[PDB]
Structures are given as C-alpha cells and as structure tokens.
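Visitor: Below is the structure I would like to discuss, written out as structure tokens.
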Amino acid sequence: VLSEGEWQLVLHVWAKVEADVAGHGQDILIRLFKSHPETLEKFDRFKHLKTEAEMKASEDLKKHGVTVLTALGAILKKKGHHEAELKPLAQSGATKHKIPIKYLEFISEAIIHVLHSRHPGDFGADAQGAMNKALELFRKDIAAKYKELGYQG
Ligand code: HEM
C-alpha cells in the first residue's frame, strides 16, 4: 500500500525518535491522556499521577512508553510485512486489555502531534502523509486480527 519512498520517510523520522525513545514515549502518552482522558482509565497504576510532572517522573509510565514505541518501531521497519509482529499485539489489545481501534486512532494522533512538535524539519507534509498511511495500515491490519480473535473493538 505504501511506496518505497513513503516507507523511507517513515523510517527517516523514526530514526529521530530512536534518539530518545523514552522522552518521545512520555510525551506521546501524556498527550494521549490529556487529549482523551478516558484512555487513562485503562491503566490502573497510572492514576495517582495527577500532573504532567508526576507522569514524567514516573519510571513505570516511562517504561511503558518505551515498550509501546519499541513494538511499533519494529512493525514500521517491516514495511507492511508485519503479520508475525502484529499477531502478539492483537492478542494483547483484544484479549488482555480490550483496546478499541478508536483508542489506537487517539494514540496515532498523539504520535503525529509529538513528531511534528519535536521534528518540524523532518516531519513536513510528505513525511506526515507517509506516517499517517503507515499507522492507518497498522490499525487496519490489527482490526482484522482483532476480529479473528473474536474482538469487534
Ligand atoms: C501504538 C500502539 C501500541 C503498541 C505498539 C502497544 C504495545 C504494547 C506492548 C508491547 C505491551 C506489553 C505487553 C502487553 O501487556 O500486551 C502493552 C501493554 C499495555 N497496553 Fe498497549 N500498545 C499500543 C497502544 C495502546 C493503547 C492506545 C492503549 C490504551 C488506551 C494501550 C494500553 C495498554 C495497557 C493497559 C497495557 C498493560 C500494562 C502494564 O501493566 O504494564 N496500548 N502495549
């Protein structure tokens, strides 16, 4: 679905993310919870954290951000050939945490927001478009996996 040129733009900006996975993960999750407070209720250990400073000081939250971005990054690098990497994620969001595609859209929005805020020069129109297509592919394929497992989220 994505051309070679589009994948290169995606992997180019992702390399920037890998310069500080922890920091990007924190900003993305914090942005997620603020723009969509309902998503926070999915994390039990994450609500005695009332302020942005507390969320950033939380090593638990930081660890989770890296776990999330690391998994997404591995998938993006497969350039569409991610069935093997996607299967495990589908099981988690469909059998263990019940994460609807709508929430994946929310977090995709947070990802785009943080990428543009931290890397303007390397995340212009063409790059934003590519990332959007990559994340849409990801959400489409995981939704199909969700259904195979019996989850219509
Ligand atoms: C970019 C998409 C995402 C990726 C790649 C991802 C990846 C992961 C991975 C690798 C884990 C650890 C294994 C597991 O428990 O299944 C995890 C856990 C979890 N994720 Fe997902 N995730 C994503 C999006 C989301 C969203 C949007 C939510 C909710 C609003 C969410 C909520 C959770 C929760 C609650 C856990 C359990 C954590 C714990 O107690 O440490 N994730 N995720």
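Using Swiss-Prot numbers, chain A covers 2-154, in order.
Cβ from N, Cα, C; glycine included.
The nitrite binding site annotation in Swiss-Prot covers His65. According to Swiss-Prot, the feature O2 binding site maps to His65. Annotation of the natural variant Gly122 to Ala in Swiss-Prot: In metmyoglobin.
How buried are the listed features, and what sits near them?
Guide: DSSP classifies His65 (nitrite binding site) as helix under the three-state reduction. The local packing around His65 (nitrite binding site), expressed as other Cβ atoms within 10 Å of its Cβ over all shown chains, amounts to 17.
The C-beta environment of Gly122 (variant position), restricted to residues of the same chain at least 6 apart in sequence and closer than 8 Å, is empty. Reduced to three states, the DSSP call for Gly122 (variant position) is helix.
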